[PDB]
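Take a look at the structure below.
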There are 2 protein chains.
Amino acid sequence: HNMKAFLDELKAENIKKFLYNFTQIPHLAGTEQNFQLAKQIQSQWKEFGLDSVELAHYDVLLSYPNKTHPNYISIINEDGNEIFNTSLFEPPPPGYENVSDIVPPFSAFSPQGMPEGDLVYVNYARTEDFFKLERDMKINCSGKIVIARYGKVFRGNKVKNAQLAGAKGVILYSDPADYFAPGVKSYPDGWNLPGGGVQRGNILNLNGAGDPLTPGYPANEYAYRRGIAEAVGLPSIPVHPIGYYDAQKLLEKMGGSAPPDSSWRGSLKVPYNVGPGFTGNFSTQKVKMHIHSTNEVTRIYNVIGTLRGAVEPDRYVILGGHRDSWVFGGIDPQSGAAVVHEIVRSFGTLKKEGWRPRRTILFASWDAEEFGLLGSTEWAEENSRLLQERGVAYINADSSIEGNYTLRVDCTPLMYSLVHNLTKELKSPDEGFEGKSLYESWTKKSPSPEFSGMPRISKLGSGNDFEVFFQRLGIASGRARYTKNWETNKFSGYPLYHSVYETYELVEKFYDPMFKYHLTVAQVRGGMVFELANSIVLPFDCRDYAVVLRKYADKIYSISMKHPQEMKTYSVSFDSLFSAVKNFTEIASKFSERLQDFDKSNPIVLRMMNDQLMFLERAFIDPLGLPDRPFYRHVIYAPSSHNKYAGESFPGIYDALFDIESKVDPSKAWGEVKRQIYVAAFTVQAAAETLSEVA
Amino acid sequence: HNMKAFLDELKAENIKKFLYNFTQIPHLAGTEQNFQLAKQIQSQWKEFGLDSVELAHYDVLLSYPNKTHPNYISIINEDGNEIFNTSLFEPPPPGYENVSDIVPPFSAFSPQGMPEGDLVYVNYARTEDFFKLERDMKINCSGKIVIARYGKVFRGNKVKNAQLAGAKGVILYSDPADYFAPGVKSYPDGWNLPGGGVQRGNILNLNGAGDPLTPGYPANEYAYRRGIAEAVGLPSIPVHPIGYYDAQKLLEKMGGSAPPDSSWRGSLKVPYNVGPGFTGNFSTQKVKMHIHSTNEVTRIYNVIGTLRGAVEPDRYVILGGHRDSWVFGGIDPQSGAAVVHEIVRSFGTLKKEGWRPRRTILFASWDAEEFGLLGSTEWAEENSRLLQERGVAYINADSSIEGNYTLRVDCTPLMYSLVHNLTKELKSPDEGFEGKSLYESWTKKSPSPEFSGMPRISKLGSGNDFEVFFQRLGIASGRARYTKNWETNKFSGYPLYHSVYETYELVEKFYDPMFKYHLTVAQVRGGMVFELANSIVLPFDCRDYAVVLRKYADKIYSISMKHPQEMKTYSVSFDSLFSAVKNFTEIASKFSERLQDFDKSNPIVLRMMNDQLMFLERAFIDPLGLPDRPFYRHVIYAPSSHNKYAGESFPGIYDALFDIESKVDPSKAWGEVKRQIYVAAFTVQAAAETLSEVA
Ligand SMILES: *[C@@H]1O[C@H](CO)[C@@H](O)[C@H](O)[C@H]1NC(C)=O
Ligand SMILES: *[C@@H]1O[C@H](CO)[C@@H](O)[C@H](O)[C@H]1NC(C)=O
Ligand SMILES: *[C@@H]1O[C@H](CO)[C@@H](O)[C@H](O)[C@H]1NC(C)=O
Ligand SMILES: *[C@@H]1O[C@H](CO)[C@@H](O)[C@H](O)[C@H]1NC(C)=O
Ligand SMILES: *[C@@H]1O[C@H](CO)[C@@H](O)[C@H](O)[C@H]1NC(C)=O
Ligand SMILES: *[C@@H]1O[C@H](CO)[C@@H](O)[C@H](O)[C@H]1NC(C)=O
Ligand SMILES: [Ca+2]
Ligand SMILES: [Ca+2]
Ligand SMILES: [Cl-]
Ligand SMILES: [Zn+2]
Ligand SMILES: [Zn+2]
Ligand SMILES: [Zn+2]
Ligand SMILES: [Zn+2]
């Protein structure tokens, strides 16, 4: 029919029931229950009316803790008496004491070992916090157990910095300064992190490789696997996460140097000292880790469902999201999985009455996402030759509500206006916004930092099941969800992230009692897919890309001009990049002018223009990729190696310019800067030339 | 109209006049006369009726000899008196004594130097001829001036082997055993190589990189060029070619070990001794080279003409060929350039009367081909993002007549059938074949070594302006020309290849007096392009690819089974490759069955199927390329690193298996073999799934 029938066919009660269904038993990747959930989801997707549902399985390397040999951290005296022990598991939430197969918290892919030695507080384990240790405080943290805190960076980056500094082991804890909202009670009577709550997650640095043992090719049965000595991204030291009830015991006895400033402090009742070892008599005590987790090749299943396109069955529009969890996944991911179920149940309801999308829709329940985005990456490695020539756009559907204040959208500039349009025709659940549109609430609560009256749309980064589609293949992608207040709350994620307390009751009683903030996210994702696979002309705008390209060029130019003297000695010129951006602007303007003087009743010319729009995003892909990152190939929006969390666009030039005043050879560094300027300008002009008149 | 009007619009007299025009003054790449020829060809192509003709210029690294410091080889005694000197130039052909700007023979990109030392005969400078030198002769040729002979390998491979063996310098000469047909007189009264005739050509090993200073990106003006220390493929020792009048003087005084066998011997009146140094008193004499050629960045222009497609202007069908020569280029390349000019004129004659191709045709007069395929490679590097999605197929047009006996076609298996059909509807110019078709003569003179009644079509290798289009981008390509007798003549190329004697009179009086063997090649290339850009359904057949894939898999398996013991210790299995080939066969059969039950009046489905056919070739492209060769990306037909001249398909597995019994670690070598089997099987299966029914 139209979107007026698809959007009003979604129900909050169906999402509620799907969340209840998916959030009662553990569904860790590679387990029996995850396979049972995959089979049940396949059956339900077949019943809803999908054209074909299949289970694509890959034998990928996963990590599990030993059920007989638990992992724990201890405080060891001179005689090895283990005077302190940390918790082997979190206290199960009420109503879940009899639920079996609950894996204890663990850092996935941590090597086995028994490290012993002194403790060094490292704060957030960033490059800034490791510079200060030896540059300023003269602390050598090599051979010592490094204890960091969650936040401000990815876990893999923390472990990588710890290895680069020579640490024997890594301990992670959730400080109540970053994971405890003020004036809120713990999970049983609130939504704050309890003291036994521990956050899980992998510590892998894959850089878009996927399964570590098969980089570049899928992990089918007839596959040659690298042994675990040349594997991609595996750490070399054991890691284990804890709560702030055991971390207090670990930190309370620390001694040595005082914290450098106030930012090297939290909300615990400890001095937060940095100096290696403990204080006083406790100086004769050290920390001993007991990590027994093992890596093994296990089979993971992705549920791939197809809805054939009526006019262009080879044009693939993908709505994907993962299915595996850590314990229960109340928000991450089953808050998104339940929304996906409703999206392809309303799609199935429209299909039953005889509706067919104009372009083929691929629905995907991925797997092994908490292990390095393995399922989606393997599937896209197996299907790259079809995705490159047939992938119109991708829509990621992870956790639906990390908050309850306002919407948050991260998409490519090609889908900005479309997003805005879809946000204008919808409604807002927020109090004081009844009878309004989601556009008004999203703009007022999240205004653009540059424009006035425009909502803020962030950048598409990495770390979810869109990295392979966007940063390696070059398919336009998009995320939409509901998040916290950007100013009043101001803490990382949500307190119960990757926790055993991330259950259904949390969402039902504290996050989304009426499942309205789930319904709105379901509507935005579904209508994103709907006007991404049914519009005659693809809803893509290149002038937004031109504007953001000019802005990014200005930002990179200012960052470079922060060093004006070296820009003059080695003749570093940004004129090529600015000229490329200007030509992109002009060619985009002329292509948009042709887009409004072209008859749409001709299938062939319509295909020409839609292919131009679809391969616009493809044209920013460098076949050789980024330096030392062959699978990060997006020239504009690839993650930067030096930050990877908040990095500016043009990652090549930003990486070249990063810490440029710290390299021994300045001529070589500025030659690298000039080479990246040349590559960026060539890529921008090449992407502009794809919108030039076709021969 | 049709091909009935385009084929009989070509004339032999127009080709004759174009060949006369293009072969009176020297046109070397990067010179004033080559630029004048480029401008004149641009003007004539505009006059014929091309839709848009432009001059795409790139500043690439070329090599030229010093006009004040000539290069020559001398025999130097103990006192440095230079008792012998080789020729500084070849005797100009009659009627060309007053022609200026004749560059003397030189090996392009040879480093400057004055090496001295003893001479070591090395025969054809292949890997076996260097194996024998120390394995059998106990002869160390490090620090020795290596003298080889043209043939059996590429010049760059000879120089690479010489560097790998430690030679100070390389001397090349044309043996009258390989470049002197029996019973034929020299060029003024025949077509045999004179004593002063010298063959030119580059000695670069670029492996598909293109311009050495800009690998992966075009050489525009805003380009960061690598200095000449990290340049791609540049040799490290001076090289100079000579004729067999001076090589006799160099070789006649040789001494030392006798030649291995009869194959280490030519037609000269010299003992062909291998031993380092000279014999007798001449042992106190050595060889001194005087190489002064310099490398510099020069601007090269490619003439790019566009004839818009009537129905699918996006779809590019390219007819390309280079324009630069060495002295006059009577056959190489202006025998092909004059044919290209006539094909463009015949296309323009139909264009004037109102005919438009269904798909866009790109005509290309490339440049700097004798320097490493630089012009075409730079143009395709600048236009890769359009070629990968719009390049239907490519047609190379180099030298037209390498001989006068029978046709020779080298194409991808997708264009086998079409070629046969085009060869059936044409005529045969050979004597005793009047009133017949080119099919009969081509089959009888060149029968298939496997089938009966089918003409022989060889493999698409490398070394011309199709390597970038085929072995990196993945565009179906084709070559058709006239060559010598495969068995009765049996010598390399033609005697006057890359010579100053390769003039217009040679072709007019000894090779093609009536320009009928030029007309047939013009017709086959023109009709190759015609039913490649005008047929409703792309004239591509996948079952030929399936059959040749089965044959190549059988050949690689038979090569591997020469080591059955190691195939069992390390569990080397080819079952994956054979299963992939079988699935490709089945899916190709089913897709071909859908190709004959599909209504062609629907533009959208026609586009779907033609895109499937066009991207069939693109599906064999590995994004990561071959080991150590990032720009050789065709999985099936890429050149092999160990032979590069006569190597079997599946180059990855062939290079893995090459000299496998000579590696210290056998487990690692067979693991590499298994990895290449896995990659090949995955690529075959993936290319099969592109012809599977769309979602
Ligand atoms: C778990 O630990 C026990 C005790 O050391 C051991 O026997 C068992 O093999 C381990 N499980 C593994 C390695 O999967
Ligand atoms: C810590 O755990 C170890 C291992 O079970 C045990 O031997 C030790 O007694 C424990 N110590 C404390 C203080 O709980
Ligand atoms: C939901 O929003 C209201 C409005 O301010 C807030 O008071 C409440 O804490 C929010 N619930 C959460 C964040 O779980
Ligand atoms: C050619 O050689 C002469 C004599 O050594 C020299 O002066 C001139 O610069 C050379 N030409 C070059 C290097 O282009
Ligand atoms: C060889 O050439 C050099 C350089 O011009 C000259 O000095 C010498 O006399 C020549 N020798 C002979 C034998 O021609
Ligand atoms: C052309 O073909 C005839 C027929 O055999 C042959 O005698 C003649 O030598 C050929 N001309 C060449 C090869 O230039
Ligand atoms: Ca993989
Ligand atoms: Ca280049
Ligand atoms: Cl050719
Ligand atoms: Zn998630
Ligand atoms: Zn997660
Ligand atoms: Zn040529
Ligand atoms: Zn040539």
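Using the numbering of Swiss-Prot, the residues shown for chain A are 56-750, in order.
Note that Cβ sites are derived from N, Cα and C of the backbone, with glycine treated the same way.
Quick look at what Swiss-Prot lists:
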- A:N76 to A: Loss of glycosylation. Reduces enzyme activity (MUTAGEN)
- A:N121 to A: Loss of glycosylation. Severely reduced enzyme activity (MUTAGEN)
- A:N153 to A: Loss of glycosylation. Severely reduced enzyme activity (MUTAGEN)
- A:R210, A:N257, A:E424, A:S517, A:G518, A:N519, A:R534, A:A535, A:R536, A:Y552, A:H553, A:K699, A:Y700: substrate binding site (BINDING)
- A:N336 to A: Loss of glycosylation. Reduces enzyme activity (MUTAGEN)
- A:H377, A:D387, A:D453: Zn(2+) 1 binding site (BINDING)
- A:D379 to E or N: Complete loss of activity (MUTAGEN)
- A:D387 to N: No effect on enzyme activity (MUTAGEN)
- A:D387 to E or L: Complete loss of activity (MUTAGEN)
- A:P388 to A: No effect on enzyme activity (MUTAGEN)
- A:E424 to D: Reduces enzyme activity (MUTAGEN)
- A:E424 to Q: Reduces enzyme activity (MUTAGEN)
- A:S628: active site, charge relay system (ACT_SITE)
- A:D666: active site, charge relay system (ACT_SITE)
A:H553 (substrate binding site): nearby recorded positions from A:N121, A:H377, A:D387, A:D453, A:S628, Cα cut-off 10 Å: A:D387
Same-chain residues at least 6 apart in sequence whose Cβ lies under 8 Å from A:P388 (mutagenesis position): A:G376, A:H377, A:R378, A:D379, A:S380, A:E424, A:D453, A:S454
Additional residues surrounding Zn(2+) 1, by Cβ distance to the A:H377, A:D387, A:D453 centre under 8 Å: A:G376, A:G384, A:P388, A:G391, A:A392, A:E424, A:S454, A:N519, A:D520
C-alpha spacing of A:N76 (mutagenesis position) relative to A:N336 (mutagenesis position), in angstrom: 54
Of A:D379, A:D387, A:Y700, recorded positions neighbouring ligand 11, Cβ under 6 A: A:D387
Inter-residue Cα distance where the pair is A:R536 (substrate binding site) and A:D387 (mutagenesis position), in Å: 12
Against chain B, in sequence order - recorded positions A:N153, A:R210, A:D379, A:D666, A:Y700 with Cβ under 8 Å: A:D666
Number of other Cβ atoms within 10 Å of the Cβ of A:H553 (substrate binding site) across all protein chains: 23
Most Cβ neighbours inside 10 Å, all chains, among the recorded positions A:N76, A:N121, A:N153, A:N336, A:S628: A:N76
DSSP state at A:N121 (mutagenesis position), helix/strand/coil: coil
Euclidean distance between Cα atoms of A:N76 (mutagenesis position) and A:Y700 (substrate binding site), Å: 34
Distance [Cα-Cα, Å, rounded] between A:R210 (substrate binding site) and A:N121 (mutagenesis position): 22
Sequence-ordered recorded positions from A:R210, A:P388, A:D453, A:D666, A:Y700 with Cβ under 6 Å of an atom of ligand 10: A:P388, A:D453
Proximal residue to A:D666 (active site, charge relay system) among recorded positions A:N121, A:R534, A:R536 (C-alpha distance): A:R534
C-alpha spacing of A:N153 (mutagenesis position) relative to A:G518 (substrate binding site), in angstrom: 33
A:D387 (mutagenesis position): secondary structure state under DSSP, collapsed to three categories: coil
Other C-beta atoms that fall within 10 angstroms of the C-beta of A:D387 (mutagenesis position): 26
Rounded inter-Cα distance in Å - A:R536 (substrate binding site), A:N76 (mutagenesis position): 21
